[PDB]
Amino acid sequence: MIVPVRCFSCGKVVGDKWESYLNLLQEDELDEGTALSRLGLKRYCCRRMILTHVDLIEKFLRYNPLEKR
Amino acid sequence: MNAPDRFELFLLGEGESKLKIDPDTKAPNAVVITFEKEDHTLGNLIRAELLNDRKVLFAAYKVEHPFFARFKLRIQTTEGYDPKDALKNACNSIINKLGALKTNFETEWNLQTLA
Amino acid sequence: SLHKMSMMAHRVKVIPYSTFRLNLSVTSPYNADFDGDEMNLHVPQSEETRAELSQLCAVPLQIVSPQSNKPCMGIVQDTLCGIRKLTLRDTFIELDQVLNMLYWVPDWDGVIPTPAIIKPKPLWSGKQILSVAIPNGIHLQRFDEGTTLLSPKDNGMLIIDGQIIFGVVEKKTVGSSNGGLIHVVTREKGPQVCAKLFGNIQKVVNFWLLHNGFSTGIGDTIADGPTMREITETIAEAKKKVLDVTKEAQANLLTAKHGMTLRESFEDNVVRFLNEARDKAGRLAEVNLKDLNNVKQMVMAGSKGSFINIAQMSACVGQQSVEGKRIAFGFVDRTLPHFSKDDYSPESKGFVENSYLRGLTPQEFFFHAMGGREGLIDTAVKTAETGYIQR
Amino acid sequence: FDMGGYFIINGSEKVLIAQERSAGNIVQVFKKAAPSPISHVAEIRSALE
Amino acid sequence: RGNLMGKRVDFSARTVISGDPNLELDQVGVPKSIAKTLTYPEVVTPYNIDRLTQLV
Amino acid sequence: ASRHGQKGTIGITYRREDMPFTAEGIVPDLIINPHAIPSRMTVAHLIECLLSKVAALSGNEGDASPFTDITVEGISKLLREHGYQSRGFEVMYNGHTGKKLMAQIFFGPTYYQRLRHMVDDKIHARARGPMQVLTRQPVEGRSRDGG
Amino acid sequence: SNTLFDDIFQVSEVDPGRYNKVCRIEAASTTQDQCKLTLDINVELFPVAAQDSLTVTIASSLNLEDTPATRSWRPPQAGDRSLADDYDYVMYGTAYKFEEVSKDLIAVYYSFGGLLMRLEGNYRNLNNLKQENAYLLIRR
Amino acid sequence: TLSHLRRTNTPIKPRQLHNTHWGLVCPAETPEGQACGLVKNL
Amino acid sequence: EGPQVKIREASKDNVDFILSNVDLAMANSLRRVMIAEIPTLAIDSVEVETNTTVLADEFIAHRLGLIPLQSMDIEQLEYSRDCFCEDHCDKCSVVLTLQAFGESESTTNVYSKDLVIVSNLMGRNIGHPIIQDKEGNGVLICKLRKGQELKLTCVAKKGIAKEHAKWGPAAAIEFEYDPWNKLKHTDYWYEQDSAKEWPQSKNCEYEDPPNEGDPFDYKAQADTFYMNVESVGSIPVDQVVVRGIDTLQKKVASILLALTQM
Amino acid sequence: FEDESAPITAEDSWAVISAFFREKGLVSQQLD
Amino acid sequence: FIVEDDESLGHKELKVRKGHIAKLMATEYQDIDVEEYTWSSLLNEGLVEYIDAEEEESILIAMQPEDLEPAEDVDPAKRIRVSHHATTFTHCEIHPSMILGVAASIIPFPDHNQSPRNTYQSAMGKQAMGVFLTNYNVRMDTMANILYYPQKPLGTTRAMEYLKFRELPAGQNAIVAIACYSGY
RNA sequence: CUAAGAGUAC
Ligand SMILES: [Mg+2]
Ligand SMILES: [Zn+2]
Ligand SMILES: [Zn+2]
């Protein structure tokens, strides 16, 4: 849905490393592993936390809001 | 639903104490002390520091059930040595070692420059 | 609830969670797993029903089943494996772990046994510590295959006055077998003492296994290079023999065994050769497996698995059979449109020469799917028919 | 991501399971049991679309 | 067969089962809710007046 | 349940300190019994755990299609290149005492599903309640406080 | 208290078997031609090699004084004197069989917590061994 | 949802996974209960 | 005199050190206390005023609870359970308020930097969310389309990792001893050779390799534990270790106090 | 690649599958 | 796939070549200017065929092209496969992994499992919990269960990106240890 | 409330 704040196993705060990850993947044309290493995710728990996340919220944000002010 | 509150792990309940001692009749000069709202963290530490004592014949602990935070520690010492005294000495030794470690780690961290 | 042991009187222990909790041993009479099973609880509403329930239907009174005049409960799953690991000769326990394991036995008499080794380091053996759980006054003497009064293989079992003199404690001893520790304890000391023995053994062994650890992984399904080469050579030799039999049948030189047709004898010989091929490959793999192999450890303890599981995971899955015969020609004269007509080679009719470690080819995957489908269908039909017969 | 192929009946999504049946206009011959006086039966479930 | 040989009964519970190596062979773990629901009638006796009074 | 038929309920929940931990402090999210592996022969569970470990370390995605030319040997070699034991074993430490476990634990990420069957929707007890109008027996079903 | 048995053996075979910490040794007595020993020893804790001369003793107790187990084992306090101080490798067990091998030779089986020992010889010097608990003491 | 939208039901040895099911229905996708084999998925 | 420490790597969030001349039990107890016995500040109670987003209210509350908060002076705070106020006061809580609106035609990201402390901290160093990245935006709490609004308030109490893992300031704690397996506390699973198939740890360089001929040292105990503590951000990693030692000492002191008073 | 009429590999067929599922979809039979 | 004699190479080969694959790739990339090439174009120029179980009785199918079309030191870790010692193929499987259904296409390494386990997972992934639709907020269904953080599998199949499984995952990657830890 | 049906758990 949206990037989890903390890695489930260890607890490293990885909710602030999603937009940086996407910018690395897009602007710097880095592959996934090098970007994960760059962000500081050395344990494969955090690496699977950030690597396999699916950003469903974009989909949810396409629909017009039910309550619009 | 039936899952109890987490704070019951470390919070003393009403009408019960942290420590309770029951003499053991299987062997002479032996006690079984139930420690409440504790776990392996204190259990292994206290066990090892009791076994470092020379006059402690037997010292062991068990957590009877993972559901409840409490554990039983049996202590049997030589004649003329109250097992409560063994517990006192083990706790004192643990405190002294931890204080020395805290001082040493503080002095070692103060030595860094890239922090 | 197919028998009286599947309905037993228990004692309530109130717990702060949302599931019924029962001992691992008492699952064996109930045929109960923990993968979503549900169980029922009936409460008597009078002192008379309460009393006769406690005095006739109590779990300890049901340990020895009239079904086969042998105990219906035993040491199972982790504990069983753990106990095999605990009673090995190599297993020596230092003072601190001995003290913990002794305290973990509720009825421990309070005296530390003299260690099996006193100098230069006091070490207790696993048998010495486990003998504390066994009640005082129990004599057992079972002689396994090839054992002597000395035990070069540490097999067999000799318990004298509640002390395990020798023998690895495993399924044959603490399991639900006639003449085992469970049967002897319940017949000599009583059902209550047998239940106490269950509790003590499980407690000590589970503590030891918690602080020793037991795992299993992909490497446990891997045989080294020479063994894989020998397994492939065995499969190739079996396939060559099958090809020779097929030649002798197709050249009409094969004679039908008396009482059956030519095709029946040919299929019998092919299936026998392939079955003994998978058996030989599994035996090679099992011999290759070192004593530290985790799947081998589980099989030896008897807690779970068998030789066939090792054979299928490591050496060869084998021949897939439908209705007791090989995979049938669902298409015209052929099993799949990926095989030419009249192809009776082992791969064309469901033989799975690949282990689960190696993975299955698409055709072998489909044939195994058919075999498993037959298994599920037979399970459903059998449970229905057995229910009707039982009623 | 919704794929369709289903109906909305009274606000509930209803799907029609593909019903399997024997094909029509095909001749099928079956061996019968020994006690029955008929040994083989050839049948067609004829139907015109 | 539906109402005489076998019938639906009160004072019964049903739920998922989990293992517990720290329970005795003859013991069963009962959820606190199920214990709070299923009940036993205990006749008031001079020997159990105090505990049943406290439960009340 | 895994993607391999390894259904099972939560026996118990341990906090992070009580779980066994590797030399890098990683504690498992799940502990499953070894005995489910030999009898059920879910080797794909182990292979996919190894492949997930390699994929998480290397940042790629594990190509776990059925009939590809992906071998356990290649996955093990890639895992060895990443500084871990090739067969996925990791020296773990008991969470109660910190002592090394005498046996090395198979360890790695694995894909699990939470199924619709929760205990909150199946616990059901009835001392007394509504009865059936016809036979004066307890009604049927937990949705009716039945017997 | 006093040694029920004492001799000097030479080890002719050490068999690791399927073990990493225990080996089964066969030893021939260098004094008496009919006494022989089979013994499981923790090689991790007391290494034993082939053709190693081992002084092997069996005692009813370890205290130096004569006898006055049923009493709980207690770790040796500093300065405690026992017969084990004269030996390198001390085990404790119970005898569980007295086999009559021949007219003069008898064999005694001891179980040292699952470490098995079988001592065989003429009864004129093995008679002191009886069906009770014994300590096995070994020095190199 | 996808498996339901591609589900086939056979009214009632039809339970056996036939050879002709290769590539037209799933070799291993069917309920464990009384519907085993009768309910198939494309 | 006592345990000796020699730290290898010192960083803002990671400390890698060696803990020598200490028993295994003490090292593991310190590890466990650091994992789960260090008090920390985190968002505990959530009052939702407005939420027109796509995320559920308790979903956002869950995300907010996982936000690390500065806890340098957390010992100056009090637990709300043993405080004299009715629900929450200044001596036992920190009140934050997250107010966001989707006034931009593109997605607007509600970060944790927009969390604003409402209660007067009385000069302490608590309440502030921990920022680590170079961009300056904290954890991505939520996203807003145009016209979406999200107004909410949070009460933050002090909490330990035992009551909930969101209070855990420890992250992963590497813990190792005897890298060469000289104590024989492990039996290495292997196929052909245990030495080759098991990669040498980085700590193997800090101990002498075994001589391959020396007898097993049965009198050798466990010491020289290589430990690497990571810091989520709530407290500096050196303060993580120091507070772990302090909390373990406090536990043993409480044992002594109860024993003596009874 | 460079050769227009070169034989395809096992990886290429997935492209074909993709094209198929671009036109059919997963429920093409119901709609058809 | 359709296989023809292909006299130029002197051996049986798929009628589809790298040019058609390149055109399909170009069309897909344009969707993600050139002449559009869809599955109907393959069906129209005799590149692919539709075969049912009636016609499938009188055909021979190659399981994979790279190993069964060309006429005849190997890796011991690879599974054993046969060549069938025959060249008379009429069609080719587009991919063997397409024999599985929607639910069984989620299984990682299903050929490394016992078949009843694959059946159990196929019947159990329909009970899996994930995101059934992205517009669940505007649907008033009777029951809905949604994972907080659905994660696409670390071990993912090539057939599960047509099922949009990576877009709508139905599980999480949990760090699993296989150990007899506590007996629970 | 009853009946019918469908799916599902062991
Ligand atoms: Mg079950
Ligand atoms: Zn992590
Ligand atoms: Zn307050």
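Chain I is numbered as in Swiss-Prot, which gives 4-265 for the residues shown.
The way this entry was determined, per its header, is electron microscopy, 2.9 Å.
The backbone N, Cα and C atoms fix where each Cβ goes, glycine too.
Record features, source Swiss-Prot:
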type    : residues                           : note
BINDING : I:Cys86, I:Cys88, I:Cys92, I:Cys95 : Zn(2+) binding site
MUTAGEN : I:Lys9 to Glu                      : Transcript termination readthrough
VARIANT : I:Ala30 to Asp                     : In mutant RPB3-1
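Structure with Swiss-Prot features highlighted.
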| residue | record | DSSP class |
| --- | --- | --- |
| I:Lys9 | mutagenesis position | strand |
| I:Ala30 | variant position | helix |
| I:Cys86 | Zn(2+) binding site | coil |
| I:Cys92 | Zn(2+) binding site | coil |
Checklist outcome for this item: The most crowded of the binding-site residues I:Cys88, I:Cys92, I:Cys95, judged by neighbouring Cβ atoms within 10 Å of its own Cβ, is I:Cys95
Checklist entry - Roughly how many Å separate the Cα of I:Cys88 (Zn(2+) binding site) from that of I:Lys9 (mutagenesis position), to the nearest whole number? => result 45
Next on the checklist: Other than I:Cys86, I:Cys88, I:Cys92, I:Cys95 themselves, what residues in this chain have Cβ atoms within 8 Å of the centroid of the Zn(2+) site's Cβ atoms?
Outcome noted: I:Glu81, I:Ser83, I:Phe87, I:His91, I:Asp93, I:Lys94, I:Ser96
Checklist entry - Counting across all protein chains shown, how many other Cβ atoms sit within 10 Å of the Cβ of I:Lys9 (mutagenesis position)? => result 14
Checklist entry - Which residue, of the recorded positions I:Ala30, I:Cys86, has its CB surrounded by the fewest other CB atoms within 10 A? => result I:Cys86
Item to check | recorded positions close to ligand 3 - of I:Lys9, I:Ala30, I:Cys92, only those whose C-beta is under 6 Å away | outcome: I:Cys92
Checklist entry - Where I:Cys86 (Zn(2+) binding site) and I:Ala30 (variant position) are concerned, what is their Cα separation in Å, rounded? => result 34
Next on the checklist: Between C-alpha atoms, which of these recorded positions comes nearest to I:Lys9 (mutagenesis position): I:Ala30, I:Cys92, I:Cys95?
Outcome noted: I:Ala30
Item to check | Rounded inter-Cα distance in Å - I:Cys95 (Zn(2+) binding site), I:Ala30 (variant position) | outcome: 32
Checklist entry - Checking I:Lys9, I:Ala30, I:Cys86, I:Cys88, I:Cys92, I:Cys95 - which of these recorded positions have a CB within less than 8 A of a chain F CB? => result I:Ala30
Checklist entry - Cα of I:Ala30 (variant position) to Cα of I:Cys92 (Zn(2+) binding site): how many Å, rounded? => result 38
Checklist entry - Hey, which of our recorded positions I:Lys9, I:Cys86, I:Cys92 end up with a Cβ under 8 Å from chain B? => result I:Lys9
